[PDB]
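Enquirer: Pasting a structure below so you can have a look.
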Amino acid sequence: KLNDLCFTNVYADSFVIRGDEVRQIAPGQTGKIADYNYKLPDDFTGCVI
Amino acid sequence: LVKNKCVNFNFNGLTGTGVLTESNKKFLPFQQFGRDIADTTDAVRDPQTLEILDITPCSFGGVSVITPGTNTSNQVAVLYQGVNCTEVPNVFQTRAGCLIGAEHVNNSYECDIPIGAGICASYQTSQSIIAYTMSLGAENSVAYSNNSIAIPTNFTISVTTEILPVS
Amino acid sequence: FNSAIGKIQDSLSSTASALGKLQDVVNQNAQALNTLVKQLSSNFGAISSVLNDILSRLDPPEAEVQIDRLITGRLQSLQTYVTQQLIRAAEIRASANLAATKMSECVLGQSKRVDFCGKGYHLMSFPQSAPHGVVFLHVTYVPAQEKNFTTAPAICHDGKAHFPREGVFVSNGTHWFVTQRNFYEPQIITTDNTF
Amino acid sequence: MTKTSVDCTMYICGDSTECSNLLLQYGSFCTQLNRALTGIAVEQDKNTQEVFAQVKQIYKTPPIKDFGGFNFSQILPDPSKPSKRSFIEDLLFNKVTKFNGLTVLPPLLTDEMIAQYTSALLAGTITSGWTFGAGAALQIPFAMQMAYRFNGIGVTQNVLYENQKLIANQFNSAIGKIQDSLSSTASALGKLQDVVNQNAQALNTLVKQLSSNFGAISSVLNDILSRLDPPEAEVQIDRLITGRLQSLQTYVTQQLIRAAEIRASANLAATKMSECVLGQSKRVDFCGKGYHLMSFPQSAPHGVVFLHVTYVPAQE
Amino acid sequence: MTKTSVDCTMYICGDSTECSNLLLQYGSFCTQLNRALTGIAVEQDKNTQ
Amino acid sequence: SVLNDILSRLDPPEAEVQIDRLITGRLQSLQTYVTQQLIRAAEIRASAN
Amino acid sequence: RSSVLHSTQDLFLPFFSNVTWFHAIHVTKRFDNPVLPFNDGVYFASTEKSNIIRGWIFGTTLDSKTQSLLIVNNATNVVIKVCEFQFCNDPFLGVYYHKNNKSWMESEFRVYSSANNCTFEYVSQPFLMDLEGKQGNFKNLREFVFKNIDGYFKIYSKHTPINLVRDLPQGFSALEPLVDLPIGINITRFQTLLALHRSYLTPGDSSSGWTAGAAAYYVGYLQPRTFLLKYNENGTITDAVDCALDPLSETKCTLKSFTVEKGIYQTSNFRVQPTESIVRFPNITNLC
Ligand SMILES: *[C@@H]1O[C@H](CO)[C@@H](O[C@@H]2O[C@H](CO)[C@@H](O)[C@H](O)[C@H]2NC(C)=O)[C@H](O)[C@H]1NC(C)=O
Ligand SMILES: *[C@@H]1O[C@H](CO)[C@@H](O[C@@H]2O[C@H](CO)[C@@H](O)[C@H](O)[C@H]2NC(C)=O)[C@H](O)[C@H]1NC(C)=O
Ligand SMILES: *[C@@H]1O[C@H](CO)[C@@H](O)[C@H](O)[C@H]1NC(C)=O
Ligand SMILES: *[C@@H]1O[C@H](CO)[C@@H](O)[C@H](O)[C@H]1NC(C)=O
Ligand SMILES: *[C@@H]1O[C@H](CO)[C@@H](O)[C@H](O)[C@H]1NC(C)=O
Ligand SMILES: *[C@@H]1O[C@H](CO)[C@@H](O)[C@H](O)[C@H]1NC(C)=O
Ligand SMILES: *[C@@H]1O[C@H](CO)[C@@H](O)[C@H](O)[C@H]1NC(C)=O
């Protein structure tokens, strides 16, 4: 439904990490990277690729 | 853009359903939307059009079916609370609502079935449901004079029944 | 009176309108109770309504979440029945309380209040039991036929006004008499009649 | 109180079909709330009939209008003015002052019609005394009726006829003051106004509930439907639906409780109409203050205003 | 009867700030309850009078 | 059953699921009490009158 | 249920629905039994006197590649076959009047080529057939309803004794279900078989030798509706009242009673539905 819906304040973020690290970049998670480098909001509403 | 016809409209990711009509309110250049007292969307500005249009929901209200009685007849008349009678798909327009299936008459009788707003419909005899303004009772004026008095010359004892549920 | 009683007996058998109020109470209670039983069948947010079916069909960790919805919904349904019932009880209590006043005011003694008991002046009332209700037969007196009569507030016989005592003056024209308001009887004016 | 109707389905699930199917699982909840309001709607119409329609026939006042020095022109209907309402009635009306699936059904009895019932009872009382409540109205001259009413309260007839000029002036004067008093402040019509405000606030509160999230992603139902997956909607919509039913349930429950108070008030009104407007009530303080000679009923928006004539002893 | 007023905030969410924010999401339920109760409390004074 | 205890023991992403249930339950208790009081108040009012 | 009224929402024939008559009677050179699209639940009513009508064929495309169902009627037993059958354009059932023995035997049972595999096979309860070619009005009326839901196939039927008029009768009788099938397969179209009444007068070939006689059948679709059903003491369904056939019908459904007392009732609240959909977006053509 992304094509149909419309939005404001679009933000694009790119970073590269190991596959073990893939799990960490998600809402409400605890990881070394996630809790010390980059942490997504609890109410975050965006796709993670 | 379609105006004054009910339509499904998606304006800048906002979805609702109502007749769209041009509105006089002065949107200060800065504001895109609009809202009412109860915080419901009332007006929007088309991005391309850049005009302000009022939004109101198309119709509402239950349809009430008036029946004389199954034993008496198999035909009924329907009253719609909301319809102005141009909106709905023998039509009589009343304050209570839009009524179909009944031919109203000037003469007034007691209200057998109440359609609301002072109009009542009852079966009459060849046979069709009729809606009319109710008359409360026969209008009779008692004579009043400085020297006139009325005293009963006979009396009748009558028994009347009152029913109440105690428990 | 004897004839009047016959009509009421005849009237009750012919139509249910007289006993409509009592009938309404029973239907509502029956309907409210019936709805509550019907609610058990509805599943608010679960695979199935039957608790046993849910238990066999799904796992113990998972089952708790599902059962909670059924419990929550049923509990709300029960609460609605109870809340609705109390309000209905209130209507009956007020109605029930009125019957007690009527019984005391009308059956036990004559009541001066107009329309508390029946229509017109109320001589007496009788109480008859009904299923979940009390039915009152009210005997009331209503004047039927009246004749217009010329009247004067007071009679000045010897330069001193005479006012009717417990009566209202009426006259054919030829002669003047004093009579009670509710029924018409003519009595020649006397010292006893007016002061 | 003004009839209020809420289609349960429209408010709770909205226009969208998905909201309806989810609501269907709940079963009787949607219907009972809709049904409960209808009972209150019908009951409100019933109250007016009981309070106002206590007369089989509509009486009319005599053209000559000789009432032994009592000026009832203000209470009685004026032909020139629209809606056949008395000056006192007009003042009262002036003082007092579908959005989203909520529809207000019009009353069965119109304002003009109610004004007529009140006029009829009032017309009957002046011409026929208390006799009209019991059976067909029998005309008695007002002075005689007044004299007879005095007898009920224990004052002899001679007092009324001898003091008729004085008694009449006080009655005319008394009527002037009530009219003057009503125009000056809204305090007199406070009880009627309170009913309208309480109902209005409940309705308004209900509308505000729709905005509340109730733990959903977003308040608007369409937004959730538009921006979420079909499987994803089982969870988000459900919180919204549960909350909305509770809001509806609270409103319906509150309305019934409010309705009962009004129902109780209507019953009191019926007794007052029966006991005071027709007949004289010996009960102390039921009608007015002091010994109660008579009562007149004037229609008000969603209410009955009673003018009571009472006898109070001035000097000792 | 004894007039009782209950603060919806104090009884439900409690002292905790987090409970206050979650309560706010529900709406005017906390407020509506207060209105009903005071009115009952106000009514009790009128009755004695 | 204690807000202080749940708040200390659990972190905000997952605290809210537990805190929500308590809030919902307590709200129900309040409404029942408030509804009960009104019915009781109505009975008292009739008695008062 | 006994002596109670139940409202059930499931696929049903809408009362007074459009009925499409299909004719295979020669009366001249008239013979038709072409393919018909099948929606959710397709109602079939057959009126047959000489049992010319005998079979139903259901399939997605009848390609012998997607599973299809064939019901063939035999005097000994109703035959239900599930199989990837390869049907010809023009299938039928053949019967001949032999002079040496007065009986009606099958002439060419080449309805299908073969069966690659069979998901399911079945034989219906035993019953018997008249097998008479004599001309006449349809002495009996037979109705079957076919619907497929949740991976099951359901057939409900009843038999009407009074021939009466050629068209379906006004009187209303409920129908019990003969069978249900475990086999679950998709279905997009259907077809009905005929008995060719081949005789000595006919040319004597498969393309031109045939004189069938009278046949008649009507096919009607089913849509979801709310139906109020009245159940008598014994438990058969004596009469049914439709929820949305007219204003009066809706009132009965709401009060759950056949007879509605004089008064005003409210049902089926109406909200106007939007004629067209409009999407308005910004004129920007930039690709982000
Ligand atoms: C008072 O009313 C009663 C009741 O209507 C009258 O009694 C009837 O009189 C007629 C004519 O004489 C009789 O045929 C009936 O049998 C009587 N009974 C009834 C019930 O009608 C009575 O005549 C009236 N007038 C009086 C007493 O003056
Ligand atoms: C319920 O069904 C039975 C049949 O199963 C009905 O009973 C019949 O009563 C009459 C009495 O003479 C006779 O026909 C038989 O004793 C019974 N039936 C038959 C078919 O012979 C009974 O009346 C039914 N109840 C209804 C229709 O309400
Ligand atoms: C609705 O009825 C009113 C009657 O006063 C009329 O003025 C109005 O034009 C009608 N609405 C339409 C045609 O949309
Ligand atoms: C009553 O009417 C008559 C009409 O002739 C009049 O003379 C008399 O003054 C009136 N009575 C009053 C005002 O008391
Ligand atoms: C009584 O009053 C008026 C005259 O004042 C007259 O029209 C009517 O016919 C009279 N009725 C009776 C029953 O005497
Ligand atoms: C008035 O009453 C007396 C009663 O004795 C009667 O003689 C007279 O005829 C009556 N007057 C009439 C009918 O005018
Ligand atoms: C009665 O009141 C009206 C309105 O104030 C006035 O016109 C009239 O003169 C008053 N008095 C009399 C005796 O008519």
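We number chain A the way Swiss-Prot does; in order, the residues shown are 386-434.
Method on record in the header is electron microscopy, 3.4 Å.
Placed from the backbone N, Cα and C atoms, the Cβ positions cover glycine too.
Annotations for this protein, taken from Swiss-Prot, read as follows:
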{"type": "VARIANT", "residues": "A:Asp405 to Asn", "note": "In strain: Omicron/BA.2, Omicron/BA.2.12.1, Omicron/BA.2.75, Omicron/BA.4, Omicron/BA.5, Omicron/BQ.1.1, Omicron/XBB.1.5, Omicron/EG.5.1; complete loss of interaction with host integrins"}
{"type": "VARIANT", "residues": "A:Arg408 to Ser", "note": "In strain: Omicron/BA.2, Omicron/BA.2.12.1, Omicron/BA.2.75, Omicron/BA.4, Omicron/BA.5, Omicron/BQ.1.1, Omicron/XBB.1.5, Omicron/EG.5.1"}
{"type": "VARIANT", "residues": "A:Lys417 to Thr", "note": "In strain: Gamma/P.1"}
{"type": "VARIANT", "residues": "A:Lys417 to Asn", "note": "In strain: Beta/B.1.351, Omicron/BA.1, Omicron/BA.2, Omicron/BA.2.12.1, Omicron/BA.2.75, Omicron/BA.4, Omicron/BA.5, Omicron/BQ.1.1, Omicron/XBB.1.5, Omicron/EG.5.1; May enhance affinity to human ACE2 receptor"}
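Would you situate these features in the structure and describe their surroundings?
Expert: Neighbour count (other Cβ atoms within 10 Å of the Cβ, all protein chains): 9 for A:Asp405 (variant position).
Look at A:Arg408 (variant position): DSSP puts it in a helix. Around the Cβ of A:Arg408 (variant position), 10 further Cβ atoms fall within 10 Å across all displayed protein chains.
Cβ neighbours of A:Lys417 (variant position) (same chain, under 8 Å, six or more residues apart in sequence): A:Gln409.
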